[PDB]
Amino acid sequence: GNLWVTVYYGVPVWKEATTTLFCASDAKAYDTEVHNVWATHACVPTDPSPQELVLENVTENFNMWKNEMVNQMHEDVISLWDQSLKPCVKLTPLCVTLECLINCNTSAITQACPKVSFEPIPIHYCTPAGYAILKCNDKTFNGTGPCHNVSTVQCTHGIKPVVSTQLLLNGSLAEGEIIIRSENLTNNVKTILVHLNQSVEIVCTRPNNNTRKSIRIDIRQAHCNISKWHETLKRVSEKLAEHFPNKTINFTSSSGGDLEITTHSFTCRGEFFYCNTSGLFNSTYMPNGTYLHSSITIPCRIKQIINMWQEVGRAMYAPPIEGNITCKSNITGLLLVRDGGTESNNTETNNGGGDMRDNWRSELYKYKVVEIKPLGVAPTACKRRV
Amino acid sequence: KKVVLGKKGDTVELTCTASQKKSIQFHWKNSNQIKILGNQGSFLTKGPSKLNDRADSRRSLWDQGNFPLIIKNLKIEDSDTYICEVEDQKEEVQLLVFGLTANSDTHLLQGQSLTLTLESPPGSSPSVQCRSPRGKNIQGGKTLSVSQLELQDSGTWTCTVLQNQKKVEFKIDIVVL
Amino acid sequence: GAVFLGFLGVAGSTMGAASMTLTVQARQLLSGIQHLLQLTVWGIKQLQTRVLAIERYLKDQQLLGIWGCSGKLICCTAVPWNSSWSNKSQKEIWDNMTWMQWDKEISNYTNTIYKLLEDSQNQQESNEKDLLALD
Amino acid sequence: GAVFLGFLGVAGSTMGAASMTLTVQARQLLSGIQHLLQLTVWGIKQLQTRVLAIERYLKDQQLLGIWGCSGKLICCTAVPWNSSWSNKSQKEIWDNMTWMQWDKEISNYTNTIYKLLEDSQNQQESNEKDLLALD
Ligand SMILES: *[C@@H]1O[C@H](CO)[C@@H](O)[C@H](O)[C@H]1NC(C)=O
Ligand SMILES: *[C@@H]1O[C@H](CO)[C@@H](O)[C@H](O)[C@H]1NC(C)=O
Ligand SMILES: *[C@@H]1O[C@H](CO)[C@@H](O)[C@H](O)[C@H]1NC(C)=O
Ligand SMILES: *[C@@H]1O[C@H](CO)[C@@H](O)[C@H](O)[C@H]1NC(C)=O
Ligand SMILES: *[C@@H]1O[C@H](CO)[C@@H](O)[C@H](O)[C@H]1NC(C)=O
Ligand SMILES: *[C@@H]1O[C@H](CO)[C@@H](O)[C@H](O)[C@H]1NC(C)=O
Ligand SMILES: *[C@@H]1O[C@H](CO)[C@@H](O)[C@H](O)[C@H]1NC(C)=O
Ligand SMILES: *[C@@H]1O[C@H](CO)[C@@H](O)[C@H](O)[C@H]1NC(C)=O
Ligand SMILES: *[C@@H]1O[C@H](CO)[C@@H](O)[C@H](O)[C@H]1NC(C)=O
Ligand SMILES: *[C@@H]1O[C@H](CO)[C@@H](O)[C@H](O)[C@H]1NC(C)=O
Ligand SMILES: *[C@@H]1O[C@H](CO)[C@@H](O)[C@H](O)[C@H]1NC(C)=O
């Protein structure tokens, strides 16, 4: 016959929004470790009732680059880092519009800079009311793909606060296997990301061993006796080939520049360990790798005058501690883009990452924040008296 | 990878493919994914960028599945990778636009000298192969100069610059008196 | 539904599932038959949420008012449907498009329906007076 | 309206203004699309207010119950007006006597109206039974 409308309440329909979310973060509120200091001051001890009420046959495109929840975590972290980390003398730049003399005059900013500590907190993200944080048990997606056997949460899972480049420390791991994240193969900047389904050992020790500080008118010299690993890189290459089929697989070019994009740059003693492109960056893949063959060696050392991943401009940290440091880790994956172009003939090379908005997005492809739209419309044969 | 080039005063074209040929949702977004130009159904979301005043697209073509993107009056800052994400892939153009000029403005004399300036955008390793009405193949990098400038050098100079597999022609106008 | 609210179904469960978990939420909550010196602030932040829950809860649970079914959990409106809007029948409807991917199909009529609904509410007011114009 | 409540109009704006800002309060909140060691106590005192807001909110937003329109924001009663009470028509009514200076004109019928209103509610109950006495 004819068709008429109904509308009703509460019928889980969670269209998009990406608003503020609150943390769930069990600090100690006692340890001087600034991680927990922030995790309690501006963050809150944990939520004990998360209910992953698993989805049925959803089809939702957990597009991992339209999730401003990730930007929100980003800005939360940038908020964390600065009362966390104390730059002695920050030389940040500025100009005020004057068409070409835009007054880019170096703004020096002095402060006080002692040490505290560094130890991540798996924080979690918590939708506001009427909002639901869709998760994803599938992780593949090609980058953009749903998940059958996941659903909502109340607060999220642990997403820690350490930052590093192409390779993390003390951080997440990968759930099922190694998958990748990108799109079109015409020009290919489109940074690719892998989550590596095993762990790896990275450990740097330096008790004193170098009492003599300078060389001329070494303590900053750090030797990272690590491991050996390689087979995870074989899984690396086999994946790469599964997406780069007919070509071999190199890296072949770490051009350089600002140290933080190329070198393994990771946070320990508040500072980082900066070496060249000599290590583990080399092998080619036609059906074999190209390297060789406990804590043996790899030479990544510390600097002091760093750049910020946060806002452009330098920073000037403190002289280090006498020695006896160590940091372990559990690599979740890696950060890579083809060193591509059009000069190339049938060898293929991947090459590097320094944008956090993905550095903490190999952990949030699942999380899609939504409101509720619990008012719903549908057809019936419902109409009133005349 | 597929580059384009400009001339600091020209326009340029950037391409987006689509197999349904149907005007489906595309968005044009630069390196770190600001929104620049986007098909929202049957509409174009002039994104919040440096290019809220310039960029555009041939609009008719969409119902064909070919979505373009132009950058009118290129200045060296519009030089950046872009991206088009029509359905499941993210085609990236890469635009490295520059321009060039000479030192002399209105007044020259015979036996004097003139120099060059090419306003490249960062990250470029070009090579300036430059010409003359007299066949002065000034072979070198950026700053091209010659110690001999004569009345016979009158007439503009076809200057060119190779930035990663392409060039684009140039005036170097020469007038006496 | 991940929170004090959204309590009439589970995500991924398609419509019919949530629609019926309505009544069992009812029937399940019907009968009822370390603490740190700065746990203060967590309790505090814990507070808002619950209030805001009720607040929003009402805030449109209220403005189901002009929609003629405030307070409750289940409307049935009185409007003629536009097959141009979804053109689907309860069978696939309730069993498919696990709502989150359901309403996006109609992400635009979001306010046209509020339009027609408050419109029919005013329609009822008009007929009430027409009917009362004699007795 | 200076507070979380009184949210259906602005002072000095006469009646019609507030009456219509009802629906736009609805439509405006529909889509949604230093900290000192003793800031504790301010948050604390900040708390009450919001609760009490909901509390009073309901507390008679509730007892619009016996008034037959609890929960909602807009009644229409069913009583015969006493021109002895205000003797004014919507035109000047809604456009003048910016309410604060409106109700003082009837500062006494304050409870006579509650009288007649709950009275007509009981009137409805009586007619419901009269009508049900056969089927
Ligand atoms: C290129 O790859 C295909 C598989 O995708 C393979 O069958 C083919 O043999 C390869 N080319 C050559 C020359 O082997
Ligand atoms: C819905 O259908 C009615 C008639 O069936 C028509 O008058 C009205 O314009 C339609 N509305 C929309 C939004 O399609
Ligand atoms: C729309 O509904 C009509 C009802 O007769 C049906 O015949 C038609 O196939 C439907 N079309 C779509 C696209 O749902
Ligand atoms: C829901 O969709 C699936 C696949 O599209 C189909 O097999 C199933 O029959 C649908 N449900 C109904 C009630 O038709
Ligand atoms: C969705 O598919 C699953 C597959 O096991 C099935 O159990 C379920 O019944 C389907 N959804 C609905 C609403 O029936
Ligand atoms: C339906 O909603 C979508 C949501 O983006 C919108 O793009 C589209 O234009 C709407 N339909 C029409 C006919 O405009
Ligand atoms: C109050 O007077 C002002 C004039 O300043 C006028 O604009 C406004 O309309 C008046 N208030 C109302 C509710 O009309
Ligand atoms: C109110 O009006 C009714 C009839 O309209 C009348 O019987 C009653 O006496 C009036 N009371 C007052 C106080 O005006
Ligand atoms: C009272 O109401 C009567 C009804 O016709 C009207 O004529 C009269 O002007 C009113 N007086 C006042 C003071 O409101
Ligand atoms: C309200 O009173 C003022 C002055 O007495 C008058 O100008 C205005 O027209 C009145 N409102 C109405 C609706 O008549
Ligand atoms: C109406 O209220 C006023 C308030 O001051 C009161 O003085 C007056 O007695 C009341 N009306 C009657 C008729 O009593």
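Residues displayed in chain B correspond, in order, to Swiss-Prot positions 26-202.
This entry, so its header tells us, was determined using electron microscopy, 3.6 Å.
Placed from the backbone N, Cα and C atoms, the Cβ positions cover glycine too.
Residues or ranges marked as domain 'Ig-like V-type' in Swiss-Prot: B:26-125. Swiss-Prot lists B:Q65 to Y among its mutagenesis entries, and the accompanying note reads: Increases the affinity for MHCII; when associated with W-70; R-85 and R-88. In Swiss-Prot, a published mutagenesis experiment is listed as B:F68 to I, annotated Abrogates the interaction with MHCII and T cell activation. According to Swiss-Prot, the mutagenesis experiment B:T70 to W carries this note: Increases the affinity for MHCII; when associated with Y-65; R-85 and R-88. One mutagenesis experiment catalogued in Swiss-Prot, B:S85 to R, is accompanied by this note: Increases the affinity for MHCII; when associated with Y-65; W-70 and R-88. Where Swiss-Prot documents B:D88 to R as a mutagenesis experiment, the accompanying text is: Increases the affinity for MHCII; when associated with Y-65; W-70 and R-85.
Taken residue by residue with DSSP, B:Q65 (mutagenesis position) is part of neither helix nor strand, so it is coil. For the pair formed by B:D88 (mutagenesis position) and B:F68 (mutagenesis position), distance between Cα atoms is given as 12 Å, rounded to the nearest Å. Across the structure, B:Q65 (mutagenesis position) and B:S85 (mutagenesis position) place their CA atoms 14 angstrom apart. For B:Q65 (mutagenesis position), the count of additional Cβ atoms within 10 Å of its Cβ stands at 10 [all protein chains shown].
All chains included, 13 other C-beta atoms sit within 10 angstroms of the C-beta of B:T70 (mutagenesis position).
B:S85 (mutagenesis position) sits 11 Å from B:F68 (mutagenesis position), taking the CA atoms of both as reference points. A 10 Å cutoff on Cβ-Cβ distances gives B:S85 (mutagenesis position) a total of 9 other Cβ atoms nearby, all chains included. The DSSP breakdown of the domain 'Ig-like V-type' (B:26-125), given as helix, strand and coil counts, is 8 helix, 20 strand, 72 coil. Neighbour counts of Cβ atoms within 10 Å were taken for the mutagenesis positions B:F68, B:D88; the minimum is at B:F68.
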